[PDB]
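Enquirer: Please find one structure pasted underneath; my questions will follow.
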Amino acid sequence: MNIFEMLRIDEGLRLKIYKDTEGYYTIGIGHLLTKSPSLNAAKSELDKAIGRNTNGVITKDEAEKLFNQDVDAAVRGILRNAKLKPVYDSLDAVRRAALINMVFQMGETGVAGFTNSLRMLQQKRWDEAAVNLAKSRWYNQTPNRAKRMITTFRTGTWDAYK
Ligand SMILES: [Cl-]
Ligand SMILES: [Cl-]
């Protein structure tokens, strides 16, 4: 297992524009297009992203290419973030993938806000951090995905994803 396969499981694959769990226009593998309520706006952002007149549909290949860019961006975003980097550096490979997933889901900013949990993770206090992470809107809105992540941080293995 790896970050790519992990997120592909959490996000699914859709080749036509869709609404995410928050009602935002998305496509491919969790690639957010816009927070705007307008579909044209979404269609526009999409064409701009792919580089062609797509009419709201893409191929698998195009989806994958957005995915690769997005994973890459998250990683780099972590490394540049002064709150995030030290955490990521302290972790093992499995747990690093969990952190990337969360950043991919909620953005750097969102994650950098889990101050307390971050600290606990850096400290390697696994169960405590798992309890703290669950006290969040994130957990209450997407509980099954959150439980997968939490197990992952707790255990350092991929069991939640097998
Ligand atoms: Cl883009
Ligand atoms: Cl969920």
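Here, residue 1 is simply the first one shown, and the rest follow in order.
Header entry for method reads X-ray crystallography, 1.9 Å.
A Cβ is built for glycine as well, from the same backbone N, Cα and C atoms used for every other residue.
So Swiss-Prot has the following annotated:
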MUTAGEN   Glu11 to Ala, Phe, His, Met or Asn  Complete loss of enzymatic activity
ACT_SITE  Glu11  active site, proton donor/acceptor
ACT_SITE  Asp20  active site, proton donor/acceptor
MUTAGEN   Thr26 to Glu  Complete loss of activity at neutral pH; covalently bound substrate
MUTAGEN   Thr26 to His  Facilitates transglycosylation more effectively than hydrolysis; covalently bound substrate
MUTAGEN   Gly30 to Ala  Almost complete loss of enzymatic activity
BINDING   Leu32, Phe104, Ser117, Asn132  substrate binding site
MUTAGEN   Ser117 to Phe  10-fold decrease in enzymatic activity
MUTAGEN   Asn132 to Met or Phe  2-fold decrease in enzymatic activity
MUTAGEN   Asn132 to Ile  5-fold decrease in enzymatic activity
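Each of these features: where is it, how hidden is it, and who are its neighbours?
Expert: The number of other CB atoms found within 10 A of the CB of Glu11 (mutagenesis position), across every protein chain shown, is 20.
All protein chains shown were included, and the count of other CB atoms within 10 Å of the CB of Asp20 (active site, proton donor/acceptor) stands at 15. Secondary structure from DSSP puts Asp20 (active site, proton donor/acceptor) in coil.
Non-local neighbourhood of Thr26 (mutagenesis position): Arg14, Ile17, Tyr18, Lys19, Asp20, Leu32, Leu33, each in the same chain, at least six residues away, with C-beta under 8 Å from its C-beta.
Residue density at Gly30 (mutagenesis position): 20 other Cβ atoms are found within 10 A of its Cβ, drawing on all protein chains shown.
For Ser117 (mutagenesis position), the same-chain residues that are 6 or more apart in sequence and have a Cβ closer than 8 Å to its Cβ are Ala129, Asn132, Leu133.
Reduced to three states, the DSSP call for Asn132 (mutagenesis position) is helix.
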Enquirer: Write down the Cα-Cα distance for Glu11 (mutagenesis position) and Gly30 (mutagenesis position), rounded and given in Å.
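Expert: About 5 Å separate the Cα atoms of these two residues.
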Enquirer: Would you mind reading off the Cα separation of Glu11 (mutagenesis position) from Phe104 (substrate binding site), to the nearest angstrom?
Expert: 10
